[PDB]
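Undergrad: The structure that follows is given in the form of structure tokens.
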Amino acid sequence: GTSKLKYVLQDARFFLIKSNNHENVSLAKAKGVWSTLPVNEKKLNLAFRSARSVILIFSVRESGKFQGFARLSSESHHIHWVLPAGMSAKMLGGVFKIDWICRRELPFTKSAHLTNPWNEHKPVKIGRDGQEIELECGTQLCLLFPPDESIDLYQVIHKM
């Protein structure tokens, strides 16, 4: 009822994740892992040791929707990802363990009022993979997601 969620998002860092396919997100939602290119891998690692929470907000390219958001529980570490054109297991080699906070979709149409000061105040749906979102903008975007009844926040809060 927002109280638990607001405590989790308190002093958090927010990053957009863009996936080239639906299957890797379905995979990530089940096993609680994610991997990204080394550029974004470094940033999330720096962000993990620095912030009380690091939140990843997912969107499949060309879906028109966010598919959910998750909190890193570990920095990356060295998963049968569906590798897109340009494949290299090693490129996506580091595996972040993530705890999902919401696995339900949020259409871009519901976040049209929210813009990101850290991306030239462009609408928050706009950004490349790894685009960091300013605290309040990312907090509001997370609050727009519907409650996920499959999710129990106890293990996230317990790890904090």
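Every residue number used here counts from 1 along the chain in the order it is shown.
Header lists the method as X-ray crystallography, 2.3 Å.
In case you wondered, yes, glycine gets a Cβ from its N, Cα and C as well.
Pulled these features from Swiss-Prot for this protein:
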{"type": "BINDING", "residues": "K18, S19, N20, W34, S35, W81, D129", "note": "RNA binding site"}
{"type": "MUTAGEN", "residues": "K18 to L (Swiss-Prot position 361)", "note": "Does not affect ability to influence alternative splice site selection"}
{"type": "MUTAGEN", "residues": "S19 to A (Swiss-Prot position 362)", "note": "Does not affect ability to influence alternative splice site selection"}
{"type": "MUTAGEN", "residues": "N24 to D (Swiss-Prot position 367)", "note": "Abolished binding to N6-methyladenosine (m6A)-containing RNAs"}
{"type": "MUTAGEN", "residues": "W34 to D (Swiss-Prot position 377)", "note": "Abolishes RNA-binding and ability to influence alternative splice site selection"}
{"type": "MUTAGEN", "residues": "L37 to T (Swiss-Prot position 380)", "note": "Reduced binding to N6-methyladenosine (m6A)-containing RNAs"}
{"type": "MUTAGEN", "residues": "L44 to E (Swiss-Prot position 387)", "note": "Does not affect ability to influence alternative splice site selection"}
{"type": "MUTAGEN", "residues": "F66 to D (Swiss-Prot position 409)", "note": "Abolishes RNA-binding and ability to influence alternative splice site selection"}
{"type": "MUTAGEN", "residues": "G68 to I (Swiss-Prot position 411)", "note": "Abolishes RNA-binding and ability to influence alternative splice site selection"}
{"type": "MUTAGEN", "residues": "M91 to A (Swiss-Prot position 438)", "note": "Reduced binding to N6-methyladenosine (m6A)-containing RNAs"}
{"type": "MUTAGEN", "residues": "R128 to A (Swiss-Prot position 475)", "note": "Reduced binding affinity for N6-methyladenosine (m6A)-containing RNAs by 100-fold"}
{"type": "MUTAGEN", "residues": "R128 to F (Swiss-Prot position 475)", "note": "Reduced binding affinity for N6-methyladenosine (m6A)-containing RNAs by 9-fold"}
Undergrad: Please report the DSSP secondary structure of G68 (mutagenesis position), reduced to three states.
TA: strand
Undergrad: Give the distance between the Cα atoms of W81 (RNA binding site) and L44 (mutagenesis position), rounded to the nearest whole Å.
TA: 19
Undergrad: Enumerate same-chain residues with a sequence separation of six or more from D129 (RNA binding site) and a Cβ-Cβ distance below 8 A; give 'none' if the list is empty.
TA: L16, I17, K18, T36, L37, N40
Undergrad: Looking at the recorded positions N20, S35, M91, which has the shortest Cα distance to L44 (mutagenesis position)?
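TA: The answer is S35.
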Undergrad: Quick one: what's DSSP say for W34 (mutagenesis position), helix, strand or coil?
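TA: SS state of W34 (mutagenesis position) = strand.
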Undergrad: Cβ within 8 Å of the RNA site's Cβ centroid: which residues qualify beyond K18, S19, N20, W34, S35, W81, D129?
TA: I17, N24, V25, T36, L92
Undergrad: Could you tell me, to the nearest whole Å, how far the Cα of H78 is from the Cα of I79, given 4 unmodelled residues between them?
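TA: Cα-Cα distance across the unmodelled segment: 11 Å.
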Undergrad: Note down the number of other Cβ atoms within 10 Å of the Cβ of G68 (mutagenesis position), including every protein chain shown.
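TA: Total other Cβ atoms inside 10 Å, all chains included: 23.
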Undergrad: Same-chain residues six or more away whose CB lies under 8 A from the CB of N20 (RNA binding site)?
TA: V60, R61, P84
Undergrad: So what sits near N24 (mutagenesis position) in its own chain, CB-to-CB under 8 Å and at least six residues off in sequence?
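TA: Result: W81, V82.
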Undergrad: Just the number: how many Å between the Cα atoms of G68 (mutagenesis position) and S19 (mutagenesis position)?
TA: 12
